[PDB]
Each structure stands twice: as structure tokens, then as C-alpha cells.
Amino acid sequence: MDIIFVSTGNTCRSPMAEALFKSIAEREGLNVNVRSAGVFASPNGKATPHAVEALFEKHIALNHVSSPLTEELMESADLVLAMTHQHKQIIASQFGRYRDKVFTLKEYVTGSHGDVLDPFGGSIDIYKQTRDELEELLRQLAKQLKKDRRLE
């Protein structure tokens with residue numbers, strides 16, 4: 001029931017995923033704790049302006065503080081969903097004890113190997129396309145988690 005989304009900087013995809021998923025899960029009455037982290041994150045970080053603007057259009061306020069992935073986070077998580085395969089492997093090399101909870105978002109939800117590509121430095125339309133890709137995956141993730149008895 002404790003889910004963590006992980007990207008590189010924890011400024012774009014992963015905070016977007018966390019905010020979109022919180023919104024979706026609350027609509028559906030899922031019992032989840034949602035967090036996000038970055039494998040190379042410098043905290044004190046806000047989400048990027050385009051990430052914030054992309055969610056703002058969907059009436060979601062992306063108020064976020066960037067955070068590094070910690071051993072404490074890895075331990076409390078039931079599921080760790082990485083944006084790309086490279087993230088998955090980086091997490092696995094640093095937190096090998098917890099590899100069994102780490103999957104890419106696309107592989108966990110769709111069964112397909114695929115990455116959620118980095119929008120950083122891109123235009124607002126790049127971010128809106130990332131938002132839309134994420135929302136689709138996350139709506140499916142929400143329906144799937146409904147069947148997980150770990151939701152208590």
C-alpha cells in the first residue's frame with residue numbers, strides 16, 4: 001500500500017506521477033501512501049515550472065520538495081516504480097536488499113518493457129504529453145492495485 005515513484009532528479013516525472021496518482025487514488029477510494037524520490041536528487045528542489053504548469057491545467061497543485069532515495073524509504077515501501085530501466089538498475093545497485101519490490105512503471109502496469117522518457121528541459125507540450133502518458137498508466141495502476149489485498 002506504500003508506493004514510491006522514482007526518477008532521476010525527482011523534479012519532473014516522479015513528482016507528477018505522485019500528484020496524479022494521489023488524485024486518482026482518492027477518487028477511487030484506494031488506501032495508499034504515495035511518495036516520490038530521485039536516484040540523483042538534490043533536495044530543497046521544487047518541481048520544475050513546466051511540471052507544475054502541466055498539472056495545474058488539470059486542477060492539481062503540484063507542491064513538492066525534491067528528495068533523495070534513502071534506505072529508510074526503500075524499506076517501508078511495498079512497491080517501488082521506476083520511470084526507466086536504467087533507474088531500476090541504479091536503484092538495484094544501491095539498495096540491493098530491496099530489489100524484489102522494484103519494477104518499471106510500464107512493466108508493472110502493462111507487462112511491456114518501456115520507459116517513461118525524460119521531459120527535463122523540454123517545452124510545455126513535452127510536459128503535457130508526459131502528463132498524459134503518466135495519467136493513462138496511473139489510471140490502470142489504480143484499477144490493478146484495487147485487487148491487492150495488501151491495501152488492507
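Start at 1 and count along the chain as shown; that gives each residue its number.
Each Cβ is built from the backbone N, Cα and C atoms, and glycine gets one as well.
The Cβ of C12 (substrate binding site) lies under 8 Å from the Cβ of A47, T48, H50, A51, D118, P119, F120, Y127, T130, each of which sits 6+ residues away along the same chain. Summarising the annotation, Swiss-Prot assigns substrate binding site to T8, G9, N10, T11, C12, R13.
Long-range neighbours of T11 (mutagenesis position) (same chain, six or more residues apart, CB within less than 8 Å of its CB): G38, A41, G45, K46, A47, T48, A51, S66, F120. The note that Swiss-Prot attaches to the published mutagenesis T11 to I is: 18-fold reduction in p-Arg phosphatase activity and 22-fold increase in p-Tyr phosphatase activity.
In the three-state DSSP assignment, the secondary structure recorded for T11 (mutagenesis position) is coil. What Swiss-Prot notes for the published mutagenesis of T11 to V is this: 18-fold reduction in p-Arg phosphatase activity and 11-fold increase in p-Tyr phosphatase activity.
What Swiss-Prot notes for the published mutagenesis of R13 to K is this: Completely loss of phosphatase activity. On its own chain, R13 (mutagenesis position) has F5, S7, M83, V116, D118, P119, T130, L134 as residues at least 6 apart in sequence with a Cβ closer than 8 Å to its own Cβ.
Positions annotated as active site by Swiss-Prot: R13.
Reduced to three states, the DSSP call for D118 (mutagenesis position) is coil. Among the sequence features in Swiss-Prot, the mutagenesis site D118 to A is noted as follows: Completely loss of phosphatase activity.
Residue density at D118 (mutagenesis position): 16 other Cβ atoms are found within 10 A of its Cβ, drawing on all protein chains shown. Swiss-Prot lists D118 with the feature active site, proton donor/acceptor.
One mutagenesis experiment catalogued in Swiss-Prot, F120 to A, is accompanied by this note: 60-fold reduction in p-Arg phosphatase activity and 4-fold reduction in p-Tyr phosphatase activity. Counting Cβ atoms from all protein chains shown, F120 (mutagenesis position) has 17 others lying within 10 Å of its own Cβ.
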For the binding-site residues listed (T8, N10), most other Cβ atoms within 10 Å of the Cβ sits at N10
Using the centroid of the Cβ atoms of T8, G9, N10, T11, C12, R13 as reference, list every other same-chain residue with Cβ within 8 Å of it (recorded substrate site), in sequence order.
-> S7, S14, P15, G38, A41, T48, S66, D118, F120
Other CB atoms within 10 A, centred on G9 (substrate binding site) = 19
